[PDB]
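Heads up: the structure comes next, in structure tokens.
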Amino acid sequence: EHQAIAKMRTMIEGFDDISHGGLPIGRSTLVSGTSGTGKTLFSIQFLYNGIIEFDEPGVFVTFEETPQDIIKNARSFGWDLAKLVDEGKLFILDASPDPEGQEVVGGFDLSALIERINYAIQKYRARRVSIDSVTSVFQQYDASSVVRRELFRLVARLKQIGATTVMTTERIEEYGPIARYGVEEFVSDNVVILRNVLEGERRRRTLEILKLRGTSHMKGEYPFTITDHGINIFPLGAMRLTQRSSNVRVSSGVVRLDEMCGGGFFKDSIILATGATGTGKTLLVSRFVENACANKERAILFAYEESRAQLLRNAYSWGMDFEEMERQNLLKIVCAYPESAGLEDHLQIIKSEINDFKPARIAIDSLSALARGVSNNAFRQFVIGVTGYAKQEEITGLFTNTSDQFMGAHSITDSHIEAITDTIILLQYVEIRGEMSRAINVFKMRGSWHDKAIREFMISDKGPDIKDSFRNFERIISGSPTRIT
Amino acid sequence: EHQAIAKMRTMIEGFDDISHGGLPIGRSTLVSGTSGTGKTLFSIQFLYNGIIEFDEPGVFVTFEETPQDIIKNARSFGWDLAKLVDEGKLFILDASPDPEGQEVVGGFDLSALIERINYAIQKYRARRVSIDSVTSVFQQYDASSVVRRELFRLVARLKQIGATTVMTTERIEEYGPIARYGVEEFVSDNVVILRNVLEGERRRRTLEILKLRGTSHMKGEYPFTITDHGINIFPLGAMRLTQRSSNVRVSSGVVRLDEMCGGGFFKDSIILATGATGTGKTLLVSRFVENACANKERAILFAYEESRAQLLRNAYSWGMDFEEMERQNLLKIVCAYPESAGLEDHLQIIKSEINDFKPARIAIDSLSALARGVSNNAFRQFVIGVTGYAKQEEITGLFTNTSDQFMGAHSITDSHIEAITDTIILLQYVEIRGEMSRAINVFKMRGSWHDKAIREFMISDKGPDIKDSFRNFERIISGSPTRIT
Amino acid sequence: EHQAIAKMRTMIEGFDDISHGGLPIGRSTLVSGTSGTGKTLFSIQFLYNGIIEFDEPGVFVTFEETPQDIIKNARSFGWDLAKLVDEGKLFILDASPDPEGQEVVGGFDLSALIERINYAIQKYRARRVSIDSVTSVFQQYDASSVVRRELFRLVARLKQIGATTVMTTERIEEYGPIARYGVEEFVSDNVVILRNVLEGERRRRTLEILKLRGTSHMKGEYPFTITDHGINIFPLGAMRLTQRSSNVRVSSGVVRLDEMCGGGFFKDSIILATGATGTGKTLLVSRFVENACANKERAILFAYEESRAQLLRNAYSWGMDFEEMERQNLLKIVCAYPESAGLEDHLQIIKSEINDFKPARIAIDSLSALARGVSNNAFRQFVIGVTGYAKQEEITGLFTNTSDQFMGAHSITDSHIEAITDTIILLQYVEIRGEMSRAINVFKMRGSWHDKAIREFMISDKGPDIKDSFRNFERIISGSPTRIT
Ligand SMILES: Nc1ncnc2c1ncn2[C@@H]1O[C@H](COP(=O)(O)OP(=O)(O)OP(=O)(O)O)[C@@H](O)[C@H]1O
Ligand SMILES: Nc1ncnc2c1ncn2[C@@H]1O[C@H](COP(=O)(O)OP(=O)(O)OP(=O)(O)O)[C@@H](O)[C@H]1O
Ligand SMILES: Nc1ncnc2c1ncn2[C@@H]1O[C@H](COP(=O)(O)OP(=O)(O)OP(=O)(O)O)[C@@H](O)[C@H]1O
Ligand SMILES: Nc1ncnc2c1ncn2[C@@H]1O[C@H](COP(=O)(O)OP(=O)(O)OP(=O)(O)O)[C@@H](O)[C@H]1O
Ligand SMILES: Nc1ncnc2c1ncn2[C@@H]1O[C@H](COP(=O)(O)OP(=O)(O)OP(=O)(O)O)[C@@H](O)[C@H]1O
Ligand SMILES: Nc1ncnc2c1ncn2[C@@H]1O[C@H](COP(=O)(O)OP(=O)(O)OP(=O)(O)O)[C@@H](O)[C@H]1O
Ligand SMILES: [Mg+2]
Ligand SMILES: [Mg+2]
Ligand SMILES: [Mg+2]
Ligand SMILES: [Mg+2]
Ligand SMILES: [Mg+2]
Ligand SMILES: [Mg+2]
């Protein structure tokens, strides 16, 4: 009846979603990767979480490191492994080579290693075991035939013991063999690969589960970051299209625009404002976050094109006061360049700021800034992540997207994200009698009636002023209309 | 007279179509692939199906696994191999190395292995044999010259016995050599390759038959998935252009549109609705599935851009009630992100939901959502698969495709799938006197008369309201017409 | 005086054209390729044809196969090698290793092999010899220096005997070395390579002659297929631009169109009908094949976009009766998806159906369907092949090509095949007073006067109805004209 294999949760954020419940119990898992991919962190975090979350003792077998550096490095992540050792929950088995040039055999006594591991497991009643570097042994006997045999023996004995084991191995190439010998991936039952791929001049960390014998999992690579709390994976494919909806309305900060939108924006919606540079997109954003503050709601403004000081100045020139909204702890401004962090990191930053500040609304100053140097697929996934999260958390979201052209536009955005957006506002230039006028239109609104008029508007020190449609002109959308009466 | 070689059906969905009847009888088949490609599953599923479908006993020769893990892993697929062993239909021959560092010869007694296999075959009257890993032997003698000889001996003896054998081997590279030594593909009579190709950040499983001596087969790769029921292959090239047709009509849910279509849509047809975001494509979809329910017919709505909760809200705003249609078990809504599954998996999901719910109609909320991150060829094949299936099963199908531009469109779709579609509905924006109006046109309808008018329409809380053509304007299709009277 | 070297015809369709008369007499030919490329079939088909066509006895030297499997596999192609052995015309020399682990020398007695071959040649008065796998010997002594020497000895002795020999060798990579050792291509006088290249997810079989010492040949790769009758090569470059012409006219099935074409279409011509989907291209095709049947001529309709059942329905809606035309054995309908076969196979299928049915006319339902997933060069070659063949066989050919856009077209086709077509018919949409009207124009006709008018036409249940030109409008070709009076 499709009986599942029982699994042990790793509690590594996002991992248990990818693996569909964690790692199979009583089996080994092989974690491979190039230097700097976070293999050691994965195997430490595995034992650490087991001990504190489930009260499951464990053993860390060390070959390259020493117990002192394992503990010292761990401290950077907020956890204390020395404490767990003193309490008899964590045990580190030191199998290092020692800083000596002496040798006796030239090989390695695998049998002795296994018996020492078995002893440690029984003594501490370990449920979880990690091995620092299996291949640190095989270097003394590097034929693929002997590697297969010796690895088989280690894996088989661990199964007999019953402890769940995470073995660490190593690779040279990001897209080369799973492990050095082309053997380990055929012997082990469960294979996980950590990568740190260099593309252009940036690095992207990704995790993949190649296989889990006897059980299902998500396939392909999923991005992750290493932060102060350890490994945090972001399996976008695990996000479901099950977000809630409502008929609750919120003001845009602009009264006439609220009328055009049929009584304000929906609270539970994504709003995209597009247009050429200088059309006033950031004016609507500033008024949006102000309205939240006016009603004593928290809001976060994520700035990418302008510094905080410049935002304050421009806001004052429009009759707004950002410093006052900050003093009341209603408005928070987060300024960074798109280039200061990876796209994966920007997503994490947005989520972290939301979790700490608990906003009713957020705004993204420029999606086109975030798209710089980003492929269409990578960018789109970011947008889906941010908008999906905002919907999930019931946060009203206003997003800005700059057009690459100011006349003759055939489209509203070139990012192809208008299928994600619920409400679209267009700001465009219109050339009337030798002058560069502006116009505003509500292009669509999924849950409501909206105005159809393309209305002229002006920007003053009181903010936007929306007037009448261009009734006596043709070809307004093109930006270069002709007068007919 | 072109005498065919008799074949043994594998009963692996789609495999017997690719192989033109299964595997040649009394011959070996070599199945190669990288770790995690499902080689073991293929060879187990082969023996399993033979035993339950044709009552043909078989032998599984094990080198890396143990009988206990073979059985335990198998259980995840719903079948019980332990039961078949107890009944004397399935036999597992344990040729594992044992978890010991001891050795006697350093090579392998192939003669002893063959005699043990022969014994098992005669004892259980086996017709089918599988070998877990032939190359687990060759590792002890890795010269290409000895591998060729020893493999030849194994294959030749199996032919003399008469049992049909599926041998498993291994590869390192997806597009490299068929097998490790560059030998096995020249010795074996029948060669099958399983791949798990990483492209971008996604994996695609494919199956290929490289050759079958003395018999024809389909060529190239064919996609497959591994599901709860084992391997399921989707050989699109095996689908025939032989679908039925009729003059039966069904209502669109919109009375005026039914008139434009000459008396409703054809039941046995594919309908494509295209247009820019905000033109009301999802309004027609909602009314389409409602009409089915109104007549007490089942329908499935496959949602990609909107969650269930949002669909319910938007439907209520248009005077519809989706929850009631669900309570009557007439309407089913399936919501998922395009990124949550592979394109191959989306096709399988659609087919599975149809098989379980038995709909009269289906609708695809957004083909352009499914096309995200998908090459033109991969996408087109998906569309052919879904539409071909819907025609085959006599299911009325409504598909939505968003335009990337809202003005100056030269085409109806950029996916080049309009040659598949039988009926095409276009929704466009028309700029009239400074406002963004909408228009609807039936572009084509293969089996019927249709209206030619491009008609203005409005969307209210009663749904679409289709009016008159723009008789006094020119250049309506461009979206920015000029008035002439 | 440019004395040629006498050649021996292989009678392998297309091969003797590429080789300019077959293989040089009294010399060896090396056939290399990867597993599954049809090397064995080539060498068997060579001996087989020699025996039945020229009554030339031959010897097949076997290393990997056994006589029983050679015969059994051969039967699938309709020929019986056992019969030829019994009659003393075909001899199979068994040089297999036997299914034994025993060895005496560890090398190979080449001298003994040669003497056995010589004996067989004299005994059966062989003129043709094939060798199953030369490299099955060299595996026991794999240095490039010994391979060169031993191969030289074999080739030199065969020349002294005088028999023409086709040797088989093997490769790992499709575009790598000609043979495993980088030797055989320098020793042998005549080198032929068989490939099975994987591009995207499809395989293409091609044949190339790398060199023939002392004689000319066609260069580069030429596509081939393996069918029930063995290897069939399609050397498009061997086709000559020497097709016949005449002033014979045939009706289009539409009376008014016949007038526009100056008295009907030329019998010996290629007619291309282009336009956007829904312009009635398939209406003209249906009437075209009907006219043939009306005059009691056979015609084949090759369908790619529509099933037979749908074609019948749509034809009935236009006042036609396809089933009746089938009963009289005048109309034949061949339905398949473009994806069901390779482009090379589609060409072969068209030729085979023509040879069996002996049509006066053929029609291709959609060239744009066949172009799916096909590069511009591969597609164009297909079109040249089909149209060249149709002209050669004096078959009137009507081809359909769908436009990717319906407004603002600058061109008639994007396939760049209008230079092949003799007569071009354009169907376009014209937007008149808010409606989507249609228009028909004869764009060109190489051998005749044709009308210049762009005429409005309607489609009813009586088929097309062609009226008057748009005399009072400008910019008709653009599809969005303006009225001037
Ligand atoms: N507190 C922290 N905050 C952010 N990043 C950190 C922190 N601590 C460590 N890192 C990063 O995480 C990475 C973890 O490296 P790790 O030791 O897991 O690599 P490894 O694969 O074990 O190395 P090797 O392959 O040489 O054994 C480090 O390269 C470091 O840059
Ligand atoms: N005090 C003011 N009075 C009148 N007009 C102003 C004032 N402040 C700004 N503007 C106008 O607003 C425009 C800038 O708009 P805003 O900064 O809101 O968005 P944007 O800069 O167009 O967006 P992007 O950052 O993509 O360019 C300027 O071109 C300027 O003419
Ligand atoms: N119940 C299930 N549902 C979905 N997927 C499954 C299920 N059970 C197994 N799988 C997947 O199918 C794959 C089958 O792997 P399999 O053991 O066939 O690989 P293999 O080629 O035999 O491995 P190796 O090359 O190491 O011998 C697994 O990697 C697993 O992810
Ligand atoms: N209750 C309503 N009254 C008036 N107009 C409405 C109402 N509900 C929705 N609309 C209009 O319908 C439009 C959305 O149409 P719909 O959601 O059916 O397809 P779509 O969203 O254009 O397709 P896509 O998802 O590709 O954008 C909105 O722009 C809005 O103006
Ligand atoms: N009756 C048939 N109809 C269609 N195709 C066939 C038929 N018989 C054989 N074939 C195909 O033709 C191919 C001929 O393979 P062939 O034995 O020539 O390969 P090979 O190069 O000799 O193999 P190897 O390199 O392993 O010696 C087969 O792979 C098979 O798929
Ligand atoms: N009985 C009929 N009465 C009136 N018009 C019809 C009838 N049958 C079909 N039509 C019209 O013919 C059009 C389809 O034309 P046809 O199928 O001949 O070529 P096509 O479908 O445009 O070519 P493609 O397959 O490339 O789209 C439809 O759009 C429809 O309006
Ligand atoms: Mg480490
Ligand atoms: Mg700005
Ligand atoms: Mg396996
Ligand atoms: Mg929609
Ligand atoms: Mg062969
Ligand atoms: Mg057609």
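Numbering of chain C is taken from Swiss-Prot, so the residues present carry the numbers 14-498, in order.
Per the header of the entry, the method used was electron microscopy, 2.8 Å.
A Cβ is built for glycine as well, from the same backbone N, Cα and C atoms used for every other residue.
Listed in Swiss-Prot for this protein:
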- C:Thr42 to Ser: Extends the period of the circadian rhythm to 28 hours in reconstituted KaiABC complex. Decreased endogenous ATPase (MUTAGEN)
- C:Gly49, C:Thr50, C:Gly51, C:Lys52, C:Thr53, C:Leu54, C:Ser89, C:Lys224, C:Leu225, C:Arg226, C:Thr228, C:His230, C:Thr240, C:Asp241: ATP 1 binding site (BINDING)
- C:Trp92 to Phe: Increases photoperiod in presence of KaiA and KaiB (MUTAGEN)
- C:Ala108 to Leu: Reduced binding of KaiB, reduced formation of KaiCBA, still phosphorylated (MUTAGEN)
- C:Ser146 to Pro: CI hydrolysis rate halves, increases period of the circadian rhythm by nearly 50% (MUTAGEN)
- C:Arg215 to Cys: In kaiC3; shortens the period of the circadian rhythm to 16 hours and decreases the interaction with KaiA (MUTAGEN)
- C:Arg253 to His: In kaiC7; extends the period of the circadian rhythm to 40 hours (MUTAGEN)
- C:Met273 to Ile: In kaiC8; extends the period of the circadian rhythm to 37 hours (MUTAGEN)
- C:290-296, C:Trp331, C:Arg451, C:457-459, C:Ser461, C:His463, C:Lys465: ATP 2 binding site (BINDING)
- C:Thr295, C:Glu318: Mg(2+) 2 binding site (BINDING)
- C:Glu318: active site, proton acceptor in CII (KaiC 2) (ACT_SITE)
- C:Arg321 to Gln: In kaiC9; shortens the period of the circadian rhythm to 21 hours (MUTAGEN)
- C:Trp331 to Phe: Arrhythmic (MUTAGEN)
- C:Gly421 to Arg: In kaiC11; extends the period of the circadian rhythm to 44 hours and increases the interaction with KaiA (MUTAGEN)
- C:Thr426 to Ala: Decreased phosphorylation in vivo, does not restore rhythmicity, hexamerizes and down-regulates operon (MUTAGEN)
- C:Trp462 to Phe: Loss of stable oscillation in presence of KaiA and KaiB (MUTAGEN)
- C:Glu487 to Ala: Constitutively phosphorylated (MUTAGEN)
My list of binding-site residues is C:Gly51, C:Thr228, C:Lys465; which of them have a Cβ under 8 Å from any chain B Cβ, in sequence order?
none
Could you round the CA separation between C:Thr228 (ATP 1 binding site) and C:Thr42 (mutagenesis position) to a whole angstrom and send it over?
13
Give me the CA-CA distance between C:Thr295 (Mg(2+) 2 binding site) and C:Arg451 (ATP 2 binding site), in Å, as a whole number.
14
Work out the three-state DSSP category of C:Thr295 (Mg(2+) 2 binding site).
helix
Could you tell me the C-alpha distance between C:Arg451 (ATP 2 binding site) and C:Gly49 (ATP 1 binding site) in angstrom, no decimals?
52
Recorded ATP 1 binding residues, C:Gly49, C:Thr50, C:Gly51, C:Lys52, C:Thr53, C:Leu54, C:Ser89, C:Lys224, C:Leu225, C:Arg226, C:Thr228, C:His230, C:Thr240, C:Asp241 - maximal Cα separation rounded to whole Å:
35
Among the mutagenesis positions listed here (C:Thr42, C:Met273, C:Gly421, C:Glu487), which has the Cα closest to the Cα of C:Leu225 (ATP 1 binding site)?
C:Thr42
For the C-alpha pair, I'd like the distance in angstrom between C:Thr42 (mutagenesis position) and C:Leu296 (ATP 2 binding site), rounded off.
54
In sequence order, those binding-site residues of C:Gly49, C:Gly51, C:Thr53, C:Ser89, C:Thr295, C:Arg451 whose CB lies under 6 Å from ligand 5:
C:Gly49, C:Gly51, C:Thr53, C:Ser89
Inter-residue C-alpha distance, C:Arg215 (mutagenesis position) and C:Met458 (ATP 2 binding site) (nearest angstrom):
38
Rank aside, I only need the closest one: which of the binding-site residues C:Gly49, C:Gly51, C:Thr290, C:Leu296, C:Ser461 has its C-alpha nearest to that of C:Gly421 (mutagenesis position)?
C:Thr290
Can you count the other CB atoms that lie within 10 A of the CB of C:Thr292 (ATP 2 binding site)?
24
Check the recorded positions C:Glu318, C:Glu487 for other C-beta atoms within 10 angstroms of each C-beta and report the one with the most.
C:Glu318
Which one of these mutagenesis positions, C:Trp92, C:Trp331, C:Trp462, has the sparsest Cβ neighbourhood, judged by other Cβ atoms within 10 angstroms?
C:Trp462
Looking at the recorded positions C:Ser146, C:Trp331, C:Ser461, C:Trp462, C:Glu487, which ones sit with their CA no more than 10 Å from the CA of C:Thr53 (ATP 1 binding site)?
C:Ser146
How far is it from C:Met458 (ATP 2 binding site) to C:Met273 (mutagenesis position), counting Cα to Cα, in Å?
10
